[PDB]
Amino acid sequence: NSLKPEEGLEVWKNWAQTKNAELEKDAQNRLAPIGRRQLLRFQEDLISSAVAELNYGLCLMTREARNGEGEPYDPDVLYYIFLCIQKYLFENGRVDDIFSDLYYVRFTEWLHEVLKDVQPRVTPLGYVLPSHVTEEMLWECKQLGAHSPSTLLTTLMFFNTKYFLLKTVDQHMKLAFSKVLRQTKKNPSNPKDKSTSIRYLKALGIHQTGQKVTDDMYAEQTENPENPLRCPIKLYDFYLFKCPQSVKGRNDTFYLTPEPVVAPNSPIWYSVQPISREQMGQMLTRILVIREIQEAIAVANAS
Amino acid sequence: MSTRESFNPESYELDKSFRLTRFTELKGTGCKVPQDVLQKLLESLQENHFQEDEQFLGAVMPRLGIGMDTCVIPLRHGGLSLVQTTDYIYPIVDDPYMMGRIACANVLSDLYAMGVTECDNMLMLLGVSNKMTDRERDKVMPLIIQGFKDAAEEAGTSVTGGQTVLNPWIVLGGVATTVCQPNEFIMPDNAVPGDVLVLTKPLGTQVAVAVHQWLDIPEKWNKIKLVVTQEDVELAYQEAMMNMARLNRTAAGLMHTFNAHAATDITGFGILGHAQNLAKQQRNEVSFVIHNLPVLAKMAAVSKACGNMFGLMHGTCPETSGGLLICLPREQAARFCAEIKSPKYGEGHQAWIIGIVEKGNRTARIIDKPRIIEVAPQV
Amino acid sequence: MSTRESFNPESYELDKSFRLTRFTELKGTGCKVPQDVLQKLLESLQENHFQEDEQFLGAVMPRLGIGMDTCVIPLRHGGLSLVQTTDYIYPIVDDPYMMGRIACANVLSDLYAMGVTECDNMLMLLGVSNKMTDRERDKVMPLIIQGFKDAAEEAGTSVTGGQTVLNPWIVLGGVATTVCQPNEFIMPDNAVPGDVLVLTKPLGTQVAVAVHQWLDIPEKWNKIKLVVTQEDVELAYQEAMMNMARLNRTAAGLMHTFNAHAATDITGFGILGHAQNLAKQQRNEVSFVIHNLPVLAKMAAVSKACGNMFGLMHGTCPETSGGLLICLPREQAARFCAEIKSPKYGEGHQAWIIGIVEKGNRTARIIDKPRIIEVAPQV
Amino acid sequence: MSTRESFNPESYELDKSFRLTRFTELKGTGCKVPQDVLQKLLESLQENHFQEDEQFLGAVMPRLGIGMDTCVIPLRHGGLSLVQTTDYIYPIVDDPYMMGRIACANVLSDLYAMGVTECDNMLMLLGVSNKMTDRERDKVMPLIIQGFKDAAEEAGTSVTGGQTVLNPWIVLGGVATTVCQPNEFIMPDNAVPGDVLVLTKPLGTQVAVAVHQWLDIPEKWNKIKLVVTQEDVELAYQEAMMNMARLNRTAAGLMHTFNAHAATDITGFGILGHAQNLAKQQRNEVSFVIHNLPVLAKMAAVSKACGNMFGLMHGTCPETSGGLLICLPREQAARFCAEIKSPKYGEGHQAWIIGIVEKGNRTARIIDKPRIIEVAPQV
Amino acid sequence: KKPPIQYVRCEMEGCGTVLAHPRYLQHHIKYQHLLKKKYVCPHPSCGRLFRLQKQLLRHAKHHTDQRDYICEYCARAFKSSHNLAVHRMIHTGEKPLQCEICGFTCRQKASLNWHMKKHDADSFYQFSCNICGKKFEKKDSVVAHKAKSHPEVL
DNA sequence: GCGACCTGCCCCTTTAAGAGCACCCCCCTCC
DNA sequence: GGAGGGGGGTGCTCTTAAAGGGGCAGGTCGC
Ligand SMILES: [Zn+2]
Ligand SMILES: [Zn+2]
Ligand SMILES: [Zn+2]
Ligand SMILES: [Zn+2]
Ligand SMILES: [Zn+2]
């Protein structure tokens, strides 16, 4: 498929071998976070790695991960390799989410710093470069969907920043639940059409007042019959269904911090405390790297 | 046996005067006669410095777990965590079957404080009293073992292995262990301001147990002959014995269901002592305040009559096989009690909201004049 | 205090009259007066009818591990097996720090008998006596905790929990847990005829400890002086103290290297006490015979003075933190004892081939005329 | 500075027995046993017959702006005014630095009563006791002067002169002067029924000072040791020293903001005497009534125990560096306390509304049973 | 001078109260049961009846308008110390009571009684006043209801 | 058709007032 | 000398009802 776990496993193995060689040549005592008394070492196999070792091991890869040529990986392919690692972990029974689990916060920070000042490359003769990261890549790796509270919250950001074209972090932050409205707007032309979509005003500062054109000033999502698992309307409806009743009807913030503890039959997944600015920026920095979103925003702003 | 209303010594061909609690020497302060000293000793047992390891260059998860209860130990292989606990309780009830069940429930309660619904294996420590006639030991220990095993069966685990030793006082206890994935349990350090505290079992079990011993001694009985009669004391004894023998498996299940942040078991010390212990673990600056105190019927008055012996009001009274002290948001807690009270899965059991999580201090306290909720005698 | 060679009560602001062993009624039988009743109770608590499950229509390995000790419990994840042991004892040695090491070694002794070399976690139980003076407790208990933690460090394990209780007699112990793959432990049921049993530590520590305790009082010491000189106790006591503080970890590793068919721990029931138990679980029709008892220096003669209080010759002499009993083949035993005597790193110790193995009924037996070897003390 | 740590005589080459307070005959009635007579003398020196000047055929402010304190004395140039005050207190705290700060604050407090928040110049009167040895004089006096200058710095003024004289008792004081426009000071002669009195500092500083000096006299301590523990006395003394060493700049600044009618200070004569003096000044016919009496924690008990020595409940206990008794309207007072507790500039302090203003005959009283408010030792 | 604590019960039927000391038993008996008396408030239109002599002095406060208690913060006048103590809770921002079902915190039991209506609890209450069937939980609450409402007057 | 204004009714909170106990103060006392 | 009883008055905690301000929800008039 789009995402290959073997590549991530190989990169992790190479880094682990190099780090083990460095540690053994330094021959400095260092104790692992495991219960048994043993010298700290990064397992050559991902699965056996402890919860803490993966975090520290993953954090350093952002600075020491090499390739056959020896050139440091570019940010996009590095993010792709981390996604491959996550796919490998999911395949072999590990349930940890390296991008959302609270125990993996530092890895997110280092990845955000690496991806902070990245820009698309026009280096190839073609004027548009296709990023390795793709929409189908994140979907396959269970980054996007209704699996966990954090992934769902990320999914809304993905579709919000694609359709509403809210590339900037401030555009997202200004968003609030009250401003977003859902209208069936059922068309009598098609019986039982059951059209549904959410509209949001765009922050276009113009001297003229009033609604010049309904479509020009607003962006509306659309149902996806190709897969019910991907319909932005369905996910948005499921998002509200799993949020506290108090927050609905509030005009302060749209995104809510996930609950650290959730169950499949839990009525509520989200707290009443909006996500922090740093977390918002960290999530955004990763979403822009996608190829589909990147080209969508490139076309929108240019036109 | 469970079906029989009570353990009658004559039926088993033992002397009528025989009392299981006779071997132990009950004290007003319970098994925890020193509170600060035993607390410091327990902290010293868990005291460890090399585990900081430069904090592992970040917010490393604590191998100590809660620090004071149900330590979680990461494993080399599988990315799993070992979660095991241990607790020992001397006999305090006259029915050996029920007392063994109580010991098993007390041992398992610590796991349920971290939302570990299912247990892997359980060990048993069976102390044998020196001052016990050989004939008696052959009629009581089988009952205690059977109760322990039945409780283990009710908890989805089997008691295999253990140890048997001789001690002046009968010692009952064990070790409950579970090898579980990270998402299976709840680390109690996520409490935030605005939350509420939920208690799954009423307080005042120690008073009810102790008073039943005074029902025979005319010297001690006269000190409370006015405040509390005898039939209500017997009812409170029956209810405390039945309450101490339940299991918090449903509590753990609803804990996972309803977005719980932190929890702890009210076993030994007291509700206030355990609340103070819990507050220290919180990452944030949150201080607990306890407004209510569910106490068995006609037990607060006995505490007042007995003076400093018990001290229910101050929350320092020891408890055995006590309930959980969860920390849920308001709406989840409101739904929590409704579901546990009348669940379709099993039998109904009440739960009360007793406090509010205040911000700033990382300390626990009880308002100067707490309200007493006299738990109805199962009517 | 680790470097200190002995316990100096005057050095801790304590009167010389203080003795750690003073808090326990040391009987010749040791911890448990009965063995038939205690064995029956342990078998009762290690027996579960639902456990058999018609052998799962196959050859299911026992869930009780050795059957009598160190139970192995299959897990849901990855085919791992949870192996854990529990053992509690009372002080028998005056030195506090060395007592903690002995207690730690006792808990792990069962674990090493299954072949397990490395341990994950180790809880502990600290029984603080109510008779102990407040001033002493704040200074004596920390010595036990520190020694126990040091022993855990020696064992490549960390103490990350436990429990504290009040008990007329100081109670020390803990539970050690190891989650290991099937190729890391040895099930002791493969013994075959034509093998030899190897005991890795000298027998008869209880005799030395008890007589050393009698040293102070002259009522009983008068008759013991006739059979042995006083100065023998001082060195014998030190040897027993030191032989009860060295872990069998090295011996555990050599079982893997030398095709150890079975092994056990000599503690509590005595060398003949565990010989029968180890035999009853062998799936092959075999019997053990002990042709040699390597008694501690002159302890055999001392046992002759007291007709039955010790009973070493019959083999039912209680031992604390005793060595293993490995049923290697004849060829392996030759190199096994040599290897443990002169390890590459050092710290070797002598191991004695107590006897042999012959086909027949599943029972153990000490020959009618056992030979005695007086281990040479090291100084 | 002595703010970092308590003044230790040895640190400055002074003997342990040394105490600064030894140079004054402290008494429960303060630095003036016949309070009534000193009032007559102060009236005698203030009163001047020529100042009436036939009323100048009009109604204009008097030279003695209020006839009791902080004379205004209009000048010639620019129609300005010269508000000037003086005060002298003998040492009452062991710390020389804090004592100098207290003297400076007391000197400045008179101006802040009139709403003046700026001081152009200040003088200092430093008196050295005859009994003090030469070695002490050059070690304590520099600290006193440093504290006085530091206090002056915080007040936006500088000590630029003074005088030094020999005295049997240490005499510490100064004189504050300010040349201000007619609209920069509130002349405390306005008062209308419906207003509410406001106090900025708790009372009972003299009691705390006296008790702290009774910790060395065995005869006096035993009389009072029953009612108050030593820790309470220590914390009360610390709070009183911190309060007495605090400037009323914020209160004076807020007086203008919240439309203050009249104000004074509680330095000497107690709360009742100063209110009585203030009442006579009011142009209208208004009499004060005081219902609340904020006192330092536990000092009221000592006050009543000692007998007719302090009589805080009678509002006669003398105070040093006391607060301001501000007359404000009801809603302004409600806002006044809120802002002074958490000022925009920060470093707020609590204030109380101690009474009401009613139509009367220019007098002040205290209700029969004042509601004693025990101010806690915050931080 | 505090005597040791002993508990004695009023054996008279209808009074199961237990007192903190034998000293207080004589006072309880005399002032409650044995002393049967009737007084009338001097106010022209009050028409109330008080058997004790202590109660009348308190009642005189109701008819007059003497307010001798002043709040520290807002300078508001109250007729009794405990009323002020309840008032101060507004300024300190403390809510002691708390519902045991939905975790709803309030300042006074009057607010809590209102909240219990949502969590309908009068069903499990057994006590009730004879006149208007108020459906209280405890006993003395009925006495308080008979005092405030259904007053005993001429 | 949509809004502003007046007014009525309910909700929830705060103030006002009674009940009774525990306590102190004073006085008297006959042993 | 005296601890114990009698008589009186009082603060404190609890409880309930009444008063009151805020807000939701009608009917009427104006645009
Ligand atoms: Zn009565
Ligand atoms: Zn009246
Ligand atoms: Zn107020
Ligand atoms: Zn509620
Ligand atoms: Zn009624």
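Per the header: electron microscopy, 3.2 Å.
Cβ atoms here come from the backbone N, Cα and C positions, even for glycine.
Spatially close to B:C31 (active site) yet at least six residues away along the chain are B:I89, B:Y90, B:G268, B:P318, judged by Cβ distances under 8 angstroms. Annotation comment: Swiss-Prot describes B:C31 as active site, evidence class sequence analysis.
According to Swiss-Prot, the feature ATP binding site maps to B:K32, B:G67, B:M68, B:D69, B:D87, B:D110, B:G161, B:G162, B:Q163, B:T164. For the recorded site, B:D69 (Mg(2+) binding site), the DSSP three-state label reads coil. The Cβ of B:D69 (Mg(2+) binding site) has 26 other Cβ atoms within 10 Å, all protein chains considered.
According to Swiss-Prot, the feature Mg(2+) binding site maps to B:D69, B:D110, B:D265, an assignment based on experimental evidence. Shown in sequence order, B:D69, B:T70, B:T85, B:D87, B:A176, B:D265, B:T267 are the residues of the chain, 6+ apart in sequence, with a C-beta less than 8 angstroms from the C-beta of B:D110 (Mg(2+) binding site). Secondary structure from DSSP puts B:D110 (Mg(2+) binding site) in a helix.
Listed in Swiss-Prot as a mutagenesis experiment, B:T85 to A is described as follows: Strongly reduced ADP hydrolysis.
While the structure shown retains the original residue, Swiss-Prot records the mutagenesis experiment B:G268 to C with this note: No change in ATP-binding. Secondary structure from DSSP puts B:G268 (mutagenesis position) in coil.
Among the sequence features in Swiss-Prot, the mutagenesis site B:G270 to R is noted as follows: No change in ATP-binding. Non-local neighbourhood of B:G270 (mutagenesis position): B:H314, B:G315, B:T316, B:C317, B:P318, B:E319, each in the same chain, at least six residues away, with C-beta under 8 Å from its C-beta.
Under the heading of mutagenesis, Swiss-Prot lists B:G273 to A, D or V and annotates it as follows: Loss of ATP-binding. Sequence-distant contacts of B:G273 (mutagenesis position), defined by Cβ-Cβ distance under 8 angstroms and a gap of at least six in the same chain, are B:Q35, B:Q39, B:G315, B:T316.
Annotation of the published mutagenesis B:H274 to Y in Swiss-Prot: Increased ATP-binding; the original residue is retained in the structure shown. Annotation note: B:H274 (mutagenesis position) sits in a helical segment as assigned by DSSP. Within its own chain, B:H274 (mutagenesis position) has B:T264, B:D265, B:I266, B:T267, B:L325 as residues 6 or more apart in sequence whose C-beta sits under 8 angstroms from its own.
According to Swiss-Prot, the experimentally introduced change B:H274 to N is described as follows: Reduced ATP-binding.
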Quiz item: Is B:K32 (ATP binding site) helix, strand or coil when read with DSSP?
Solution: coil
Self-check item: Three-state secondary structure, B:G161 (ATP binding site) (per DSSP)
Solution: coil
Quiz item: What is the number of other Cβ atoms found within 10 Å of the Cβ of B:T85 (mutagenesis position)?
Solution: 29
Practice problem: Could you tell me which of these binding-site residues, B:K32, B:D265, has the greatest number of Cβ atoms within 10 Å of its own Cβ? | Solution: B:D265
Quiz prompt | Maximum Cα-Cα separation (Å), residues B:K32, B:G67, B:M68, B:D69, B:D87, B:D110, B:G161, B:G162, B:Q163, B:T164 listed as binding ATP | solution = 29
Practice problem: By Cβ count within 10 Å, point out the most packed of the recorded positions listed: B:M68, B:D87, B:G161, B:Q163, B:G268. | Solution: B:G161
Practice problem: For the recorded Mg(2+) site, enumerate neighbouring residues of the same chain (Cβ within 8 Å of the Cβ centroid of B:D69, B:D110, B:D265, site residues themselves excluded), in sequence order. | Solution: B:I66, B:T70, B:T85, B:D87, B:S109, B:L111, B:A113, B:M114, B:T264, B:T267
Practice problem: Would you mind listing, in sequence order, any of the recorded positions B:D87, B:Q163, B:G270 that have a CB less than 8 A from a CB of chain C? | Solution: B:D87, B:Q163
